[PDB]
Amino acid sequence: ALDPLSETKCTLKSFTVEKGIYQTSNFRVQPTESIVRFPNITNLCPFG
Amino acid sequence: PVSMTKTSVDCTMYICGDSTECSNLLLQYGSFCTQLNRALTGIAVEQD
Ligand SMILES: *[C@@H]1O[C@H](CO[C@@H]2O[C@@H](C)[C@@H](O)[C@@H](O)[C@@H]2O)[C@@H](O[C@@H]2O[C@H](CO)[C@@H](O[C@@H]3O[C@H](CO)[C@@H](O)[C@H](O)[C@@H]3O)[C@H](O)[C@H]2NC(C)=O)[C@H](O)[C@H]1NC(C)=O
Ligand SMILES: *[C@@H]1O[C@H](CO)[C@@H](O)[C@H](O)[C@H]1NC(C)=O
């Protein structure tokens, strides 16, 4: 995880990487906030 | 026909979505995901 070059090296299981383009991992946008949306009802259920 | 569409499927995201528990369970099967990604990449290069 140090840098893309080291990620490429560690994906190929080798300390030397030849000329070319290598698929290493995937970029993904992490979420920022948690949103909960429940109905406006408040009357408790008659479980008792 | 000369070539077909070059497709690539992320094995981890397809099998497990964005769940870390599923990824940890997926690691129990070895390197299946690596083999599948490798084969698809080889097909993609062969099209060019
Ligand atoms: C079974 O019944 C008990 C007792 O309830 C009492 O008698 C019943 C037949 C009804 O007439 C009830 O209206 C009456 O209270 C239930 O216990 C009661 O539960 C309510 C709801 O949580 C309690 O109310 C709360 O009390 C706390 C502390 O006093 C305060 O934050 C508020 O007053 C809040 O509303 C109430 O105190 C409690 N009553 C007794 C006597 O403890 C019980 O819930 C029910 N069983 C089940 C499964 O729900
Ligand atoms: C919740 O209740 C009604 C719908 O039942 C809605 O119009 C109202 O704005 C809501 N109130 C709050 C405080 O969000």
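In chain A, numbers come from Swiss-Prot; the residues present are 292-339, in order.
Cβ coordinates come from backbone N, Cα and C, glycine included.
Under the DSSP three-state reduction, A:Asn331 (mutagenesis position) is assigned to coil, being neither helix nor strand. The Cβ of A:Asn331 (mutagenesis position) lies under 8 Å from the Cβ of no residue that is in the same chain and 6 or more residues away along the sequence. Looking at Swiss-Prot, the entry for mutagenesis of A:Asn331 to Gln says: Reduced viral infectivity.
One entry in Swiss-Prot concerns the natural variant A:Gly339 to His. Its note says: In strain: Omicron/BA.2.75, Omicron/XBB.1.5, Omicron/EG.5.1. According to its DSSP assignment, A:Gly339 (variant position) is coil. Neighbour count (other Cβ atoms within 10 Å of the Cβ, all protein chains): 4 for A:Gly339 (variant position).
One natural variant catalogued in Swiss-Prot, A:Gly339 to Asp, is accompanied by this note: In strain: Omicron/BA.1, Omicron/BA.2, Omicron/BA.2.12.1, Omicron/BA.4, Omicron/BA.5, Omicron/BQ.1.1.
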